[PDB]
Amino acid sequence: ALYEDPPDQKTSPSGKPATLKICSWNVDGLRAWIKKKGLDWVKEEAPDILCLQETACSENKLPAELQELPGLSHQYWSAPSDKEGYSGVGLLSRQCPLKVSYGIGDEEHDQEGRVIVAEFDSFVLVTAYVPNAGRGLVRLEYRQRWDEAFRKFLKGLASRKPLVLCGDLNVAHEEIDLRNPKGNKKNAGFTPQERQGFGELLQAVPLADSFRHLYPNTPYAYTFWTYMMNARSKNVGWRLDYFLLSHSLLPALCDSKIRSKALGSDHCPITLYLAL
Amino acid sequence: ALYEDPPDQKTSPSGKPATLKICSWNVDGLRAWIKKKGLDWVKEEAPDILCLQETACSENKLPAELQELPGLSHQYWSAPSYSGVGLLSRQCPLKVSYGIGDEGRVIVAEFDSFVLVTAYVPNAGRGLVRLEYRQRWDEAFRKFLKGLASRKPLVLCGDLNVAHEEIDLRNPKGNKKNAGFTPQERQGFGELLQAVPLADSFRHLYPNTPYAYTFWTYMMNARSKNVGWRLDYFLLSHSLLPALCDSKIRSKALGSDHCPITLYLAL
DNA sequence: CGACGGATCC
DNA sequence: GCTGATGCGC
DNA sequence: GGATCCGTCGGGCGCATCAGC
Ligand SMILES: [Cl-]
Ligand SMILES: [Mg+2]
């Protein structure tokens, strides 16, 4: 069953007009993504803030195209120190953030290049590339430990400002969040353990799934599809990328989009509209 | 005999423009230096990389203004378990390590084209009580740096706690048995240059310039009298000399008993 | 990880 | 410098 | 005996490293 994201809704049902557009995209290799025209799609989307995951590209290797982005001139990049072809995240902002930080506690020694924190006037933005549990779940226990360290990190932000967490959280929360729930409950992304850790994230911090909060019963809405077996053509996918919002930000929430048609990766973009 | 640092030359000998600005500063107490508006000066200088020595501030007590520099958003710190160093970077380093392989004195940041080492070299101490420690530290340091420089071009910056030659301090005759001008320490610095090998960026460009210092004792108004020492260096692999645009001494920036130093590289 | 083969359920 | 093989994780 | 369940298997992608020339 294919899926068509509904039109963009740009006013917080309190009538206010959207003033902030954030796009998040796991690009599956930033240099590949750019050669497949990913940046052309970003220019059309014209977000205020762009968060990317799986850049897999040291900052010295960033294509020049990325420097002719005058609407996204404040750029922050993070790659792991042991694995230059894996992981890596980036945050690009029209306006300069008040503060930027990396990691979830000890990045100066555990240089993982998975998390960026950017503080703006009225909110704190986190973007994350959550560690994959691996084929055959070989890294599932590390993922569970990482999840708990992340929850405690987010909780323990010393800000009174509401939180926006976005990116590839690497779990389809509920059964509606992927096309084959049953044949996947022992696969990375849909174990009981990862689903539980997403559940605890929402409760402990606390946070709301912006998309599901708006479209609580809509099925077949995914953000990832394996390259194999033409899954994307058949919309056999998983919803792995999210905008999760502090409770206070919900009256500001105008919409949470899935940009199903944007190619260039095995994930598609997601976009948030906030009225601030 | 006062000193006016020449203006910044931001063009390489072969005409290529500076692409990399590195600033090193012994802040003599990180919290005090921030209170004395050190971060305001850094925001104006706007380096790509900032190296700090003598931070004397455990990680959990690092002031909050520091995260208010998104232009130096990658921040690395090494505490001694009087010491401590930091390395703040605009771009994400490829790799960052700590120490010299054997006190919170050294951070190593690996970049695309080069490796950056910042060092707070141990002072031989009043009464030379720690000269022997310093001598062992010097040798362990040279040996560690040769390994690094064998894999990539080397930039070494920071407070090396020695005035190499007589021109490098105001009172050479009265200090030939004091920390920072002993025969041993000067020998160690020459061994450092010859063994690795490295070039003294500032002395390479201004070989005949006297009265150029980066440290002055707080006492007896020495900074007002420019009674001081050139203790803070940028040393470079010979391979990088074609990229050298300038090596500056920021005599006027206050907040410490050392002043900042700034390197321009055309990479 | 979706497709596939094989077993099990009423 | 360049290509394609292999390794590894996604 | 159609629907469902469960375990196994082959593999599309990007990037690093290595060999060969
Ligand atoms: Cl960065
Ligand atoms: Mg991926």
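Going by Swiss-Prot, the residues shown for chain A are 43-318, listed in order.
Method reported for this entry: X-ray crystallography, 2.1 Å.
From the backbone N, Cα and C atoms, a Cβ is placed for every residue, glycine too.
Listed in Swiss-Prot for this protein:
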- A:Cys65 to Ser: Does not abolish NO-induced nitrosylation. Enhances NO-induced nuclear export (MUTAGEN)
- A:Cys65 to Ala: Abolishes the redox activity. Does not abolish the AP endodeoxyribonuclease and phosphodiesterase activities. Reduces protection from granzyme A-mediated cell death; when associated with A-31 and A-210 (MUTAGEN)
- A:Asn68, A:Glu96, A:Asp308: Mg(2+) 1 binding site (BINDING)
- A:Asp70 to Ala: Strongly reduces AP endodeoxyribonuclease activity (MUTAGEN)
- A:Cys93 to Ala: Abolishes partially the redox activity (MUTAGEN)
- A:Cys99 to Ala: Does not abolish the redox activity (MUTAGEN)
- A:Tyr171 to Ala, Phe or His: Abolishes the AP endodeoxyribonuclease activity (MUTAGEN)
- A:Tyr171: active site (ACT_SITE)
- A:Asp210 to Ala or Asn: Abolishes the AP endodeoxyribonuclease activity. Reduces protection from granzyme A-mediated cell death; when associated with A-31 and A-65 (MUTAGEN)
- A:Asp210, A:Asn212, A:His309: Mg(2+) 2 binding site (BINDING)
- A:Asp210: active site, proton donor/acceptor (ACT_SITE)
- A:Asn212 to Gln or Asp: Decreases AP endodeoxyribonuclease activity (MUTAGEN)
- A:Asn212 to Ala: Abolishes AP endodeoxyribonuclease activity (MUTAGEN)
- A:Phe266 to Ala: Strongly reduces AP endodeoxyribonuclease activity (MUTAGEN)
- A:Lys299 to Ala: Reduces the interaction with TOMM20. Abolishes localization in the mitochondria; when associated with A-301 (MUTAGEN)
- A:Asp308 to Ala: Reduces AP endodeoxyribonuclease activity. Nearly abolishes AP endodeoxyribonuclease activity; when associated with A-283 (MUTAGEN)
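Location within the structure of each feature annotated in Swiss-Prot.
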{"residue": "A:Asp70", "record": "mutagenesis position", "Cβ neighbours (10 Å)": "20"}
{"residue": "A:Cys93", "record": "mutagenesis position", "Cβ neighbours (10 Å)": "30"}
{"residue": "A:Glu96", "record": "Mg(2+) 1 binding site", "Cβ neighbours (10 Å)": "25"}
{"residue": "A:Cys99", "record": "mutagenesis position", "Cβ neighbours (10 Å)": "24"}
{"residue": "A:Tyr171", "record": "mutagenesis position", "Cβ neighbours (10 Å)": "25"}
{"residue": "A:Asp210", "record": "mutagenesis position", "Cβ neighbours (10 Å)": "27"}
{"residue": "A:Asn212", "record": "mutagenesis position", "Cβ neighbours (10 Å)": "23"}
{"residue": "A:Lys299", "record": "mutagenesis position", "Cβ neighbours (10 Å)": "22"}
{"residue": "A:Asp308", "record": "mutagenesis position", "Cβ neighbours (10 Å)": "19"}
{"residue": "A:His309", "record": "Mg(2+) 2 binding site", "Cβ neighbours (10 Å)": "23"}
Where the criterion is a Cβ under 6 Å from an atom of ligand 2, which of the recorded positions A:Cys65, A:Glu96, A:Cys99, A:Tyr171, A:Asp210, A:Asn212 meet it?
-> A:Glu96
A:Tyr171 (mutagenesis position): secondary structure state under DSSP, collapsed to three categories = strand
Are any of A:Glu96, A:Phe266, A:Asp308, A:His309 (the recorded positions) within 10 Å of A:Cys65 (mutagenesis position) when you go C-alpha to C-alpha, and if so which?
-> none
Taking Cα-Cα distance, which of the recorded positions A:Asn68, A:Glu96, A:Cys99, A:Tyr171, A:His309 are within 10 Å of A:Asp210 (mutagenesis position)?
-> A:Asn68, A:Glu96, A:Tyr171, A:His309
When a 10 Å sphere is centred on the Cβ of A:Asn68 (Mg(2+) 1 binding site), how many other Cβ atoms does it contain?
-> 26
A:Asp308 (mutagenesis position): nearby recorded positions from A:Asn68, A:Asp70, A:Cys93, A:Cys99, A:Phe266, Cα cut-off 10 Å = A:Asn68, A:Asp70, A:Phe266
Taking only the Cα atoms, work out how far A:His309 (Mg(2+) 2 binding site) lies from A:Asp70 (mutagenesis position), in Å, as a whole number.
-> 8
What's the CA to CA span in angstrom from A:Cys99 (mutagenesis position) over to A:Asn212 (mutagenesis position)?
-> 20
A 10 Å Cα radius around A:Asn212 (mutagenesis position) captures, of the recorded positions A:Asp70, A:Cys93, A:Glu96, A:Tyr171, exactly A:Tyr171
Just give me the nearest neighbour of A:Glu96 (Mg(2+) 1 binding site) among the mutagenesis positions A:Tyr171, A:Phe266, A:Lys299, Cα to Cα.
-> A:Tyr171
